[PDB]
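S.K.: The structure under discussion is supplied below as structure tokens; questions concerning it will follow.
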Amino acid sequence: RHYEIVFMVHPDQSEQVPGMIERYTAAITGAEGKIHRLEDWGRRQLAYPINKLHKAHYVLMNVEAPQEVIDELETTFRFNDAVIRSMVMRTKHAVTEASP
Amino acid sequence: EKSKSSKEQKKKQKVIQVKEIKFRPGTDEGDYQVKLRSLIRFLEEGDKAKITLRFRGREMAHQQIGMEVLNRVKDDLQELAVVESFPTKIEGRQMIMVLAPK
Amino acid sequence: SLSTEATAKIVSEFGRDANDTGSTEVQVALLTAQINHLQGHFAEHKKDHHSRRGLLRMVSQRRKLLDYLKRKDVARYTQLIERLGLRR
Amino acid sequence: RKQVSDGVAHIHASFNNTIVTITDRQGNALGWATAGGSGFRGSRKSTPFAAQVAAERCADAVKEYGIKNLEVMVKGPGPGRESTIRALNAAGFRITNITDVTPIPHXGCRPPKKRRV
Amino acid sequence: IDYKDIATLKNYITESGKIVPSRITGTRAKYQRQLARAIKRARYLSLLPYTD
Amino acid sequence: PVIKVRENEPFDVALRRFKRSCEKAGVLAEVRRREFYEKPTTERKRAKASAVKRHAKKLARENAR
RNA sequence: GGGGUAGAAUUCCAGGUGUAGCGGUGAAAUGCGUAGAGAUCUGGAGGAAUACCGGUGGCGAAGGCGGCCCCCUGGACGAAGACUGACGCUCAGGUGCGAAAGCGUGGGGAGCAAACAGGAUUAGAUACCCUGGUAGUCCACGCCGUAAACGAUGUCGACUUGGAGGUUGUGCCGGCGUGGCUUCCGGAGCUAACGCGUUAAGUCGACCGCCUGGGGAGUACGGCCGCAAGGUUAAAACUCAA
RNA sequence: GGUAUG
Ligand SMILES: C[C@H]1O[C@H](O[C@H]2[C@H](O)[C@@H](O)[C@@H](O)[C@H](O)[C@@H]2O)[C@@H](N)C[C@@H]1NC(=N)C(=O)O
Ligand SMILES: [K+]
Ligand SMILES: [K+]
Ligand SMILES: [K+]
Ligand SMILES: [K+]
Ligand SMILES: [K+]
Ligand SMILES: [K+]
Ligand SMILES: [Mg+2]
Ligand SMILES: [Mg+2]
Ligand SMILES: [Mg+2]
Ligand SMILES: [Mg+2]
Ligand SMILES: [Mg+2]
Ligand SMILES: [Mg+2]
Ligand SMILES: [Mg+2]
Ligand SMILES: [Mg+2]
Ligand SMILES: [Mg+2]
Ligand SMILES: [Mg+2]
Ligand SMILES: [Mg+2]
Ligand SMILES: [Mg+2]
Ligand SMILES: [Mg+2]
């Protein structure tokens, strides 16, 4: 329904990111879901500390999808303790253009 | 250093303050009772009780009507207070009976 | 609210056209669908008082449309209340 | 002692008092001095001047640590905000950083009732 | 107005991080509200500071 | 407010900066109004009064010109 | 409506540093602190509330509603059409919603705080002020049904000069229109006056509610409702000449 | 700091 999943990763487990991406984006396409964007910004400085950490690894997934898969992605992000913080927004349309 | 507890041990016995209740010659019964309940409360806490009776104008010319009131209070507070002073005369326009706890 | 598809189904089924959105049958049908759907909502969300006021306006608006049709044309009325499964 | 050299001057400037604690950069306390400890009593504590004196007595309690640079962390609405800082400069310590660190509660907790005075 | 467009958002916050009034920046009311939501999403992702 | 003292600038100048920094951020004004509870009716009352006064300026700073 | 989540702050807990005060007031004292407080730093626990944005801004029938995110969901407005064909307006009784306090059962409990305890002030001070502090404030479910629940202004429709704004659509070429909501001023008119004034308190029409001197009294009695607190309906004698 | 009472 045009989501926009950002998620930040514990910068140690930046190793795990390209694998974790696939595992999620596979479950999207598993139920008909587009991936209109995927922009790994990579390691960045947090503007404030989050559970000790002063940097973290950001990823941006603009995703058309059903609702059930987005719910499953939230449970994954919750338990996957490498993921420090996630935000699933909604968007009106799909966004393919590049973001800073 | 340990003056803190010495100061407390001093203060844990209270200084007797003097509470003032003021009557008039024509103080009515219910209002008298309120003032008496005040005095009872004061004396049971161990405070002295400067009971005053203020005359006004020509009420001066009927001193004994005032004196009656002070006598009444003494009698009512008999098994509780002791008269440290009773007024002989009207000093100014007042008559000050100091009571004190037994 | 009903989806554009769910609407356009009901309009086709009860209309005399796909232009025929105005018909009392369509209007009552549309209202009956959305009324029925919301029975789910208010079983879960029993304290959603503000939403329930919207529901009662649908119930009320339906009752009025049915009473209009009952006196305008009783044949159309009897069919409609069986098709939609309405008591009165 | 360990010649701290660079330390931190936390000025708790309340409406009634002015605490002045000098700490190291890790926020371990070296020496402290309140306006209420500086002779002033009652609402003479709550003066700019009593803050000035409190700073000076704190300065002279961290003589042994031989501090030279200070970070000033003022906290609160008190009269002894600027007065404390001016004193620390004149006391010889060079001021690298002055920061307001007054708490604002981003809403939080219900304050006490207004005084009907 | 984009929560990710930190360069644009930085024009509408103060040094301390607080959102600037539209009376100051002369922004239109519709955009001030979009801008406010943007700034608040940024802050959650730690792309802008809440404070300091 | 993070007035770090710059190179070759006097203390008194840096303290004026710290004041203007705090006076604009409005830290002391904030602490004052959070000292005691103001119930919402009182908050709204003051907000309306401020608005009427601000309005009464605009129809008297002009309305005269 | 539901669920999640974030940062700030307060309290507490555990440490580190540190040492004699802190706190409070008009002034004090109660209190806290050498069993090491307050201050400062680190970490943890927990509850409640969302700074700035924020606006005579917005939304809602009213009560009311303010971090962010999702889920479920109601209403409003505009643009062109297309469709139904008076299907409308109002509404006694009825039904529901309804701030806060309060009540029941069970959770929770940071902060705040009726009661209460103490310290003061005082002629007294059952207060205001200070230190504390329980119910409560929060959650769930159930009750209660009242507020200056106010625009002190019932709902719907039509008509009747203007000015300055705000907010939210939209058409056309920053300008020129055209809708919705809204703040302020003012014309005619209205009004006892104050004022209201196209969002009317103007000019009219439909329907409903309500008033008939003050006090007695929103009380008594009765009924209905309520676990209770009470609520609702609602008099009279009498007395006054306002 | 409470301006009890001509
Ligand atoms: C300050 C006092 O103010 C009020 O009493 C006033 C009285 O003290 C005299 O000044 C005059 O008779 C005034 O006309 C009265 O209004 C009255 N509210 C009681 C107050 N006093 C106290 N609370 C107190 O003394 O204590
Ligand atoms: K997580
Ligand atoms: K009817
Ligand atoms: K409590
Ligand atoms: K007149
Ligand atoms: K009468
Ligand atoms: K009754
Ligand atoms: Mg509205
Ligand atoms: Mg909506
Ligand atoms: Mg309540
Ligand atoms: Mg309860
Ligand atoms: Mg308290
Ligand atoms: Mg209190
Ligand atoms: Mg009423
Ligand atoms: Mg109002
Ligand atoms: Mg009324
Ligand atoms: Mg109606
Ligand atoms: Mg007007
Ligand atoms: Mg009238
Ligand atoms: Mg009654």
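Sequence positions for chain B are given in Swiss-Prot numbering; the residues included correspond to 76-177, in order.
Backbone N, Cα and C atoms are what each Cβ position is placed from, and that goes for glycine too.
Annotation of the mutagenesis experiment B:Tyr107 to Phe or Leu in Swiss-Prot: Reduced ribosome binding. Here Swiss-Prot describes B:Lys110 to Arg or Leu as a published mutagenesis experiment; the accompanying note says: Reduced ribosome binding.
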S.K.: Report the same-chain neighbours of B:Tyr107 (mutagenesis position): residues 6+ apart in sequence with Cβ closer than 8 Å to its Cβ, ordered by sequence.
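M.R.: Long-range Cβ contacts: B:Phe98, B:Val144, B:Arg147.
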S.K.: For B:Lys110 (mutagenesis position), what is the tally of other C-beta atoms lying within 10 angstroms of its C-beta?
M.R.: 16
S.K.: Tell me, by DSSP, whether B:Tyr107 (mutagenesis position) is helix, strand or coil?
M.R.: helix
